Amino acid sequence: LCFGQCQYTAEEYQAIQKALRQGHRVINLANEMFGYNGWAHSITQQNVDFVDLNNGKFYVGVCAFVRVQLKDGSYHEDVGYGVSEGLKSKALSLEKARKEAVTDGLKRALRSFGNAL
Amino acid sequence: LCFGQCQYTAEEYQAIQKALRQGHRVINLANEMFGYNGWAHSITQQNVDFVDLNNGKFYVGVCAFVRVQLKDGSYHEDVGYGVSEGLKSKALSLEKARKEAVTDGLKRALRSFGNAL
Amino acid sequence: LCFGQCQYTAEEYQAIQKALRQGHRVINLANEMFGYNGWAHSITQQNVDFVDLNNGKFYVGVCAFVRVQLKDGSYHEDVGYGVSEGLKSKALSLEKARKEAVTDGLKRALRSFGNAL
Amino acid sequence: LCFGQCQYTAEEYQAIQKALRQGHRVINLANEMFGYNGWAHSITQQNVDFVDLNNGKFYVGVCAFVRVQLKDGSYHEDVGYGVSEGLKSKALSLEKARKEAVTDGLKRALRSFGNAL
Amino acid sequence: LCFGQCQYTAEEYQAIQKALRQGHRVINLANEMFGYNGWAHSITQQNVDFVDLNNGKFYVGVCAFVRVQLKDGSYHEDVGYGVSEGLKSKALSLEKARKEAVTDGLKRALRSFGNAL
Amino acid sequence: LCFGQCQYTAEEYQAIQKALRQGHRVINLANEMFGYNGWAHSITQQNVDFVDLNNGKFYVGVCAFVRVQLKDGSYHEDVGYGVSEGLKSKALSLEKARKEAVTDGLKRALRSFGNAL
Amino acid sequence: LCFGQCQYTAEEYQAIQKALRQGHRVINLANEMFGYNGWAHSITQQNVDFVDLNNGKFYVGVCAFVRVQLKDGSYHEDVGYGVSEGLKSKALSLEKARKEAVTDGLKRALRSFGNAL
Amino acid sequence: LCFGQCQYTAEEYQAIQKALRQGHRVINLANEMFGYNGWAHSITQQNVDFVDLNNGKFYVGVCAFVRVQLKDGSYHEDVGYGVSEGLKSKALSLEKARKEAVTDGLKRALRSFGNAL
Amino acid sequence: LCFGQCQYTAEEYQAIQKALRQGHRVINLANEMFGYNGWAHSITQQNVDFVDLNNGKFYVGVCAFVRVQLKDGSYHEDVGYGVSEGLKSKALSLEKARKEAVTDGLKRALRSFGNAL
Amino acid sequence: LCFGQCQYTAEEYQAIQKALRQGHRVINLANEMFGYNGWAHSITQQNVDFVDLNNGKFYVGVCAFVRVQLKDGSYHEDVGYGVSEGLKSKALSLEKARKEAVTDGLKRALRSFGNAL
Amino acid sequence: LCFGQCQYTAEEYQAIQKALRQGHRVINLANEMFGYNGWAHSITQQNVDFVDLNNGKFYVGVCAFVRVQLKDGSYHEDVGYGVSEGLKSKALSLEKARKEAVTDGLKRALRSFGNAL
């Protein structure tokens, strides 16, 4: 059926659970375990907490919520934070903080499914 | 069926209830009890109560609502709070407070299902 | 069927009513009576009434609405209030008040189903 | 069927009407008459009319709308008011007023079904 | 069927119309005529027109819309007004005005169904 | 069927039209013609145009829209206005104006169905 | 069927068209042509353009949109305007303008169906 | 079927197209071509561009969008503009401008169906 | 079927495509190609960019989005702009600009279907 | 079926893919490849970034999002930008910028389907 | 079936996964792997972080969220950032930043499906 409506078989579910019980690495692990079409992730919220200028340096902090969903319908959502310090230009700091926040949120949300992740 | 619409069997329900009657640890317990696809959790609301600057120290407090849902449809929601004191940088304090709030909310919401959690 | 659509049997309903006629304790009682998947609770509204600073002390009051729902569809909603006085730090006072409000609301809403609760 | 969609039988309806023709007490009466799963109640609106400080005393007034619904679908909604005077602390006055308002609204809404209530 | 979808029988409709052709009293009359599950009422809107302080007295006026609905689906809505004068305390005046407004609205809306009401 | 979905019979429609071709009086006429469950009325909008204080007198004007609907689905909506002059107290003037506006709107909307009304 | 879903017969449609090809008068004509349950009208928008005070006289102008709908589903909407000049009191001017606007809108919208109207 | 869902026959469509290929006049033409129940028109938006006072004269301009729809479902929408100059009173200018705008919009939208209109 | 749900036949589609491969003129072409009931157009957005007063002259610019839809469901949307310069009166400039914008948008959107348009 | 719900055949899909693998020109190419009824395009968002006046010259920049959709349901969305410099009049600059933005967005969005575009 | 509802076959899924395990280049790779109708992409959010003027130079930073969806229903969303520095004109900087942000977001979102991308 369509994504979010299919169901696993007994053997497939058992194998997946056994493997589970035991950021490119985590993405590769997820693709190998669930399959390229077996999982999805999205961003539900993001905002900038503060942007401060020190003596020629920028300090930035970003928050982001990441939602991970499976083919069956189960989901997990967690928060991620990104920080950049000691940089000279605003753009690089903001870019790094925003990307790191999303990556950390994805990692934390994907850890909830098992110890392997 | 799809998540949120399936139903347990008599034997499975009895076994789950017997086991129930009796934050990585609680996550592992939940995955072992309900299964990797048997439970879900989400964040419904979050806000910053206050950010104050003392004599070189930051005090922060964060609130968060966490909703836990099962395969059948039952759900439980509870509040969690995170606090950071004595830190030097704003970003670390905010990150720690936000993550701790979500973790505490998840723990409290997952305790409502039984004594084992 | 799915949660919120199932119906009780005559014998089960009679037994539940007889037991009913007669905050970890109330949670345990509810789980024993209705079952781990037989009841649910949620938070519909919450706000801070006031935060005042006395001579080195914080006074806080919080309101919260708690909704309790059963497997059949019946529901009960009630208000709860939490107060903290004599504390030194804002964060602890707020946390205690917020949690106590939710707990009191849950207790009051769960009392409406019978004398046992 | 699900709550809000079932229908009474002729004998059950006749018995209920005969009994009807004739705040823990009213709750017990309702549970005995309709059953623990035969009625529900909720809060639709609530607000604080005024908070005034006299010579060391607090005067408070609260309004609340309470909606009572039955298994069949019939419903009744009424207003309730709570007042607190002569108290010393704001939190206790607010708590008492809010709870009393909800209780009075529930009583008034539950009186509309018959003389027994 | 569910409330708001059932239909009367010819004899029942004829008897009800004959009886109709001819605030606890009106409530009792309605319950006797339509039945405890044969009618419903609700509040759609309410507001405070003005609150004025005279030489130690409070003058208050409240408006309210009341909607009455039957089992078949027919409905009638009317306005009600409540006034309090000569009182000393704000809370009692507001409570009396608000309750009287709802009661008057219910009476006026219930009069539209026939002369008996 | 439910209200707003039923249909008339040929003889009933012919009789109703013949009678039609030819504020308690108009309400009684409508109830006698269409039946206690054959018509409905509601308020869609209402506002206060102005409140002015003359030399000890209040002048008030109110607008209201009234919608009348039948069992089949046909409907008619019209405006009504209420005015009060020469009164001493604000509350009585407002009450009279508001009620008169609704009554006039109902009359005008009910006149559109025929000459008898 | 329900209003807005029925369909005419060939003979009835032909007769209606022949009669069509050829404010109480227009209302009577419409009721005679389409039937008391064959047409409907409503108000979609209304506002006050201006209220000016001359040397003891009030000038008022009101706009209104009127929508006319038939049993089949066809509809026509048109604008109407009402003006009052030379009056002494605000309330009468406003009432007359508002009613005249609705009447003119109804007339203009009902003229679009044929020359007879 | 209901309006907006019926379909033409081959002969009727051919005749209508042949006639088409070739503001009371345009309304009469449309009623003769499509039928009294074969077309509809409505107003989707209207606003006042400007109102300026010259040396004792009013200049007004109004915009309006008119949507024309047929029985099958096809539709056409176009803009219309109305202007009044040299008038003495505001009300007459506004009325004339508003009505002329709607009429012009209807004409322009009805021209899109063919050369005959 | 209803508009927006029908489908072409193979021969009709082939003929239409062959003819396509090759503002009253474009309207006539569209009506001849698709048919009077084979195409539709609408306005989705419109606004005034600026209105400036030079030495006795008005400069105006208007934007408009035009959406063209066919019987099958295919659609095309494009922007149109209208400009008026050297005029003496505001109303004529605005009218001309607004109408020209819609016409240009219609032309551009209708050109996307083929070279013939 | 209706647009956005049909499906290609194996041979047609293979031919289209082979042709794909390899602003009037791109429009002609798209119409020849997918067909006059095989593709659609729309505008989802547009805004003006800035309008600055230099020494007698206007500088303008416009952004636009363009969404391209096919008969099956696949879609692609991309951003386009338009710039005008050295012009004398505001209207021409704005018109050119807005049209160029939409054209560039359409081109970029249509390039994503293959190398031929 | 329609896009977002179809399902892969076992052999096709296996081949796609094997190929996956291993910005025109990435677009070509995606079209070759999934097919011209096998994938889609869209923009969910975009904003300008800051626009600063240095000594004759413009510094710009843009954020964008890109959502990639497949035929089955699986999806992945990621953030992209674009920066422009050292440019002389605002328009070129903004255009380059906005386009680069979307391209980077597309690349990052498309990398999540496998190592080949």
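Per Swiss-Prot, chain J residues shown: 24-45, 68-162, in order.
Determined via electron microscopy, 2.9 Å.
Here the Cβ of each residue, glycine as well, is placed from N, Cα and C on the backbone.
For the recorded site, J:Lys152 (mutagenesis position), the DSSP three-state label reads helix. Taking Cβ-Cβ distances under 8 Å and a sequence gap of 6 or more within the same chain, the neighbours of J:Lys152 (mutagenesis position) are J:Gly68, J:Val71, J:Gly125. The annotation that Swiss-Prot gives for the mutagenesis experiment J:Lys152 to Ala reads: Abolishes ssDNA-binding.
Around J:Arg153 (mutagenesis position), taking its Cβ as the centre, 20 other Cβ atoms fall within 10 Å, counting all chains. Quoted from Swiss-Prot, the note on the mutagenesis of J:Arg153 to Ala is: Moderately defective in both ss and dsDNA-binding.
Listed in Swiss-Prot is the mutagenesis experiment J:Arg156 to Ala, annotated as follows: Moderately defective in both ss and dsDNA-binding. Within 10 Å of the C-beta of J:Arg156 (mutagenesis position) there are 17 other C-beta atoms, taking all protein chains into account.
The Cα of J:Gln45 and the Cα of J:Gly68, which border 22 unmodelled residues, are 20 Å apart.
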